[PDB]
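Written below as structure tokens is the structure these notes are about.
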Amino acid sequence: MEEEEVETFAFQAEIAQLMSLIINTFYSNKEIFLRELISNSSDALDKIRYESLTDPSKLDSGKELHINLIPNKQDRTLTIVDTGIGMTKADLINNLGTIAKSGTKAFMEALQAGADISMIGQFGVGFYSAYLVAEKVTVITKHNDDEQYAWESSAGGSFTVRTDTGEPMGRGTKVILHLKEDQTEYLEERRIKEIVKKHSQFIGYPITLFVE
Ligand SMILES: Cc1cc(C(N)=O)ccc1-n1nc(C(C)C)c2c(-n3cnc(-c4cnn(C)c4)c3)ccnc21
């Protein structure tokens, strides 16, 4: 016999409101999602590198500091993989929950004053820009001080965390975009390449696009 370990969490109300705004909108410049996820990845890589400066054993889980983009037409997935710090279970639930809460509030006050939705990175919640293009987002992540986890939401008011039974990563994060049917251009090579070139030109880590 096998074991799963699964918990369902309700988003705080304003967060729910923002996620719905993002998933429903018809905003015409959605490619900013890729910039935002890549920037999250780069920050994650900045943090592990910094930690390694003091303690080199932090990289025993892997020394390569990189970002990969993996489109999958059959599964209609676009995957962004990094070997950054990753997130513990407590990060996914409580700690990022606290950040998402204040960030959302500030973001929402800012939108009300006429800020654009592309401004989202400033409020520490850029990850939610995923739902511009994604019906579901699955985040697989592994931090040095904790086990491998899967956080998942469909922007319907709740989210799940679980112990990922799946293939082990060493350290880092995998953000799986289950794309909307109207958003499959983000599986095209030419399209990903030009978004990266345009928005993520000076990212200090190697970005590799896997061509199918
Ligand atoms: C911080 C982060 C880093 C990376 C990376 N290292 O690639 C990828 C994704 C994310 N994010 N960011 C967030 C929120 C701050 C928006 C996030 C996240 N999360 C989103 N909402 C929550 C939340 C809201 N209420 N509660 C209780 C938890 C956690 C789950 C997984 N990865 C996440």
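Just so it is clear, chain A uses Swiss-Prot numbers, and the residues here are 12-223, in order.
Cβ coordinates come from backbone N, Cα and C, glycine included.
Feature annotations, courtesy of Swiss-Prot:
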MUTAGEN   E47 to A  Strong ATP-binding. Strong interaction with HSF1, HIF1A, ERBB2, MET, KEAP1 and RHOBTB2. No effect on interaction with TSC1
MUTAGEN   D93 to A  Impaired ATP-binding. Strong interaction with HIF1A, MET, KEAP1 and RHOBTB2. Loss of interaction with HSF1 and ERBB2. Los of interaction with TSC1
MUTAGEN   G97 to D  Abolishes ATPase activity
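Recorded features from Swiss-Prot, shown on the structure.
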| residue | record | Cβ within 10 Å |
| --- | --- | --- |
| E47 | mutagenesis position | 21 |
| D93 | mutagenesis position | 28 |
| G97 | mutagenesis position | 26 |
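Rounded to a whole number, the distance between the Cα atoms of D93 (mutagenesis position) and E47 (mutagenesis position) is 13 Å. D93 (mutagenesis position) falls within a strand when secondary structure is assigned with DSSP.
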